[PDB]
Protein chains: 2
Amino acid sequence: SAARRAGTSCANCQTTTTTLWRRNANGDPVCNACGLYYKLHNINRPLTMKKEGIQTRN
Amino acid sequence: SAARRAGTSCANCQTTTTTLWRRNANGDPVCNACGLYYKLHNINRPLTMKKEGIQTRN
DNA sequence: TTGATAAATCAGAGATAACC
DNA sequence: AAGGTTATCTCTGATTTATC
Ligand SMILES: [Zn+2]
Ligand SMILES: [Zn+2]
């Protein structure tokens, strides 16, 4: 479905297409992989860890 | 969108269709209307409020 | 093998509102 | 014009199948 949104890109990896918009502790629009990755390890997602796109499942 | 969900109906009004399945304190699924009504009033939505259909907005 | 991550996907809680 | 009922919108946390 729709991964975009009017005037928004991640406040970490700067993506404009995410299956779901999350939000960091400073209230800033981060994407899925950034919101998840942070919640888990507790350190920002590494830009080296930035792929090309998004996938599907089931 | 999807208004039904296999194996589920509202524990409070028995409807099988809703805009968003919620949960009561007992852990049972309840429809959007019943869940919101209880949160606002602290009493179960009465059967007298049950309506034939679901409306759409803007 | 197994175990730890990846991220989509699924939930649903709370917010915001439309509509009579 | 004001409000209650509850559709929708946002967003946080669990579930899941793959991938390392
Ligand atoms: Zn990002
Ligand atoms: Zn109900």
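Residue numbering in chain B adheres to Swiss-Prot, whereby the residues present occupy positions 308-365 in order.
Going by what the header records, the deposited coordinates were determined by X-ray crystallography, 2.7 Å.
Cβ from N, Cα, C; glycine included.
There are 19 other Cβ atoms within 10 Å of the Cβ belonging to B:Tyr344 (mutagenesis position). Annotation of the mutagenesis experiment B:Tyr344 to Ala in Swiss-Prot: Dramatically decreased Th2 cell differentiation.
B:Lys346 to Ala appears in Swiss-Prot as a published mutagenesis result, with the remark: Moderately decreased Th2 cell differentiation. Sequence-distant contacts of B:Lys346 (mutagenesis position), defined by Cβ-Cβ distance under 8 angstroms and a gap of at least six in the same chain, do not exist.
Annotation of the mutagenesis experiment B:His348 to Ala in Swiss-Prot: Dramatically decreased Th2 cell differentiation. Remark: B:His348 (mutagenesis position) has no non-local neighbours by Cβ distance under 8 Å and separation of at least 6 in sequence.
Record note (Swiss-Prot), mutagenesis B:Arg352 to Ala: Fails to induce Th2 cytokine production. The unchanged residue is displayed. Under 8 Å, Cβ to Cβ, and six or more positions away along its own chain, B:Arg352 (mutagenesis position) finds B:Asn319, B:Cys320, B:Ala340, B:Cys341, B:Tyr344, B:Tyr345.
Residues near B:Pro353 (mutagenesis position) in space but far in sequence (CB under 8 A, at least 6 apart, same chain): none are found. Experimental mutagenesis is annotated in Swiss-Prot for B:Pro353 to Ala or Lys, with the remark: Fails to induce Th2 cytokine production.
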